[PDB]
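Peer 1: The following block contains the structure, expressed as structure tokens.
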Amino acid sequence: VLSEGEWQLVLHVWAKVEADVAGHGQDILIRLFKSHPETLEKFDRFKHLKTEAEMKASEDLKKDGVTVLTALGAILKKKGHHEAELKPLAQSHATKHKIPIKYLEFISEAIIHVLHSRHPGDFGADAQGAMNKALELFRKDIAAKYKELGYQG
Ligand code: HEM
């Protein structure tokens, strides 16, 4: 459970993300693939791309970054009350995409990196800690749902 003030810090920086969801999503996915190249293997559509410029030119990558951030933003706006939003996400990510929790850690690291790089004045230590807690809660709850579906990832 985050405090109300922590949730407000999370949602304050998230509004900045919403000014350019697609550019933030591109930077986050590219950071994820640069830091953890194995994750790129999960995206059949563009797993063959080799340079940063190719990744920035990929319409599929840009669309997927929007998909991820749109879903995550809706989750964050629930302020922890996100069982109904997590249910379909756990279903697909446990049974079809097979995304282990460690990969959700990797993408959390990429999110924090991009938010700090782009919005340092709105992402100091207390806001970073709030976002860390919110992403940890997301990962904890989706791991529990993973197990309910038989996936130990
Ligand atoms: C904040 C974490 C994430 C969120 C909110 C998120 C959300 C979504 C959503 C809403 C979709 C489309 C609907 C669905 O299939 O459920 C999707 C698809 C997908 N996600 Fe995730 N995702 C996250 C993390 C990841 C990570 C870390 C990976 C891989 C390392 C991944 C791999 C995929 C793949 C492969 C698809 C299907 C792409 C396609 O076939 O078009 N996701 N994600």
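All residue numbers given for chain A refer to Swiss-Prot; the residues shown span 2-154 in order.
Placement of Cβ uses the backbone N, Cα and C atoms for every residue, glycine included.
In case it helps, Swiss-Prot gives these features for our protein:
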- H94: heme b binding site (BINDING)
- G122 to A: In metmyoglobin (VARIANT)
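Tell me about the surroundings of these features in the structure.
Peer 2: Every protein chain considered, the tally of other Cβ atoms within 10 Å of the Cβ of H94 (heme b binding site) stands at 23.
Sequence-distant contacts of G122 (variant position), defined as residues of its own chain at least six apart whose C-beta falls under 8 angstroms from its C-beta, are absent. In the three-state DSSP scheme, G122 (variant position) falls into the helix class.
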Peer 1: Per DSSP, to which secondary structure element type does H94 (heme b binding site) belong, with helix, strand and coil as the options?
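Peer 2: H94 (heme b binding site) sits in a helix per DSSP.
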